[PDB]
Structure formats: structure tokens, C-alpha cells
Amino acid sequence: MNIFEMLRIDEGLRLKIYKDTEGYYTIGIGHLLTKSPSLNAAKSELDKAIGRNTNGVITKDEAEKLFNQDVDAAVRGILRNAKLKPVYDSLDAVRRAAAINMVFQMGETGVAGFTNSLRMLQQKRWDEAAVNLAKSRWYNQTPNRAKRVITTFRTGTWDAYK
Ligand SMILES: [Ar]
Ligand SMILES: [Ar]
Ligand SMILES: [Cl-]
Ligand SMILES: [Cl-]
């Protein structure tokens, strides 16, 4: 297992524009298009992203290409964030993938807001971190996914995904 497989399980794959858990227009493997309530606006953003007149539909390869860029951007966003980078560098491989999933889902910004959890992960206090991470809107709104990511940080293994 790895980051790609992990996120492919959490996000799914859809080839037509859809609304995510927050009601935002998305396509592919969790590629958010826009926070706007306009379907047209989402179609405009999709065309621009792909570089062709898609009409709300893409191929598997295009979805996978967006996905690669989004993983890459997430990692780079972590590395560029003063609050995140040090946490990240302190973690082992498995846990790093848990950190990436979270940023992919909620943005750098969002993640950089779990100050307390961040600190406990940096100190390797796994159980305490797991409990603090669960005290969040993230967990209350997408409890199944959150539990998988949380178990990942807790144990450092991929059992939640196997
Ligand atoms: Ar992180
Ligand atoms: Ar975190
Ligand atoms: Cl894009
Ligand atoms: Cl969920």
C-alpha cells in the first residue's frame, strides 16, 4: 500500500462531475473543482484543468493525471509549510502518508490548525494524538475515513486499509 492506493480507496473514482460530502463540485479522485454553486462554473474549471472542452466528463487517464498533480501539490504544500514540515520530517513512511491524506482532504491550512494533534504526533504520543484528532468537525462529519487515517497515525501500519 501507498499514498496513491490509500487515497484511491478514500476518495473513489468518478468520471463525471459530482458533489463531494460538503456539496462541492468535484471530479475524478477527489479533485475539487470549485466551491461555487454554479455547475457552469465547475465545467469551466474542469475544461481549464484538462485543457479541452470536456462537457463534464473525463477519461480515466485524465482523472489519474489530475490525481498525480494533486498528490504532488499536497506534498509540496506540506514541505513549504513552517508548521507542517517539521512534523512531517519527524514521522515514519506510513504516518507521513496519513499526513498527506489529511492535507489532500482539507488543505494545508486546515491541517496546520490541529496544533495540539500536531505537537503530539511530533512527540510520538500516538494514542494521545488519536484521541485529540477525533475531537474535530472532520471526524464528526466523515467518521469512517477519519477513523482509518487516525488508526494509521496511531499504529503506523496499513491495517485500517487491509
Ligand atoms: Ar504534517
Ligand atoms: Ar494533524
Ligand atoms: Cl488543475
Ligand atoms: Cl467517511
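This deposition comes from X-ray crystallography, 2.0 Å.
Just so you know, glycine gets a Cβ as well, placed from its N, Cα and C.
Here is what Swiss-Prot says about this protein:
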MUTAGEN   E11 to N  Loss of 84% of enzymatic activity
MUTAGEN   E11 to A, F, H, M or N  Complete loss of enzymatic activity
MUTAGEN   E11 to Q  Complete loss of activity
ACT_SITE  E11  active site, proton donor/acceptor
MUTAGEN   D20 to A, N, S or T  Complete loss of enzymatic activity
MUTAGEN   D20 to C  Nearly no effet on specific enzymatic activity
ACT_SITE  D20  active site, proton donor/acceptor
MUTAGEN   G30 to F  Almost complete loss of enzymatic activity. The enzyme is destabilized by 1.5 kcal/mol
MUTAGEN   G30 to A  Almost complete loss of enzymatic activity
BINDING   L32, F104, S117, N132  substrate binding site
MUTAGEN   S117 to I  500-fold decrease in enzymatic activity
MUTAGEN   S117 to F  10-fold decrease in enzymatic activity
MUTAGEN   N132 to M or F  2-fold decrease in enzymatic activity
MUTAGEN   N132 to I  5-fold decrease in enzymatic activity
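Positions of the features from Swiss-Prot, shown on the structure.
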residue: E11; record: mutagenesis position; Cβ contacts under 8 Å, 6 or more apart: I29, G30
residue: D20; record: mutagenesis position; Cβ contacts under 8 Å, 6 or more apart: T26, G30, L32
residue: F104; record: substrate binding site; Cβ contacts under 8 Å, 6 or more apart: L7, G30, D70, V71, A74
residue: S117; record: mutagenesis position; Cβ contacts under 8 Å, 6 or more apart: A129, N132, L133
Running a distance check here. Ligand 2 versus the recorded positions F104, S117, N132: which have CB less than 6 Å from one of its atoms?
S117
Taking DSSP as the reference, which of helix, strand or coil describes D20 (mutagenesis position)?
coil
Using DSSP with the three-state reduction, classify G30 (mutagenesis position) as helix, strand or coil.
coil
Near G30 (mutagenesis position), how many other Cβ atoms are within 10 Å of its Cβ?
20
Neighbouring C-beta atoms (10 Å sphere around the C-beta of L32 (substrate binding site)):
18
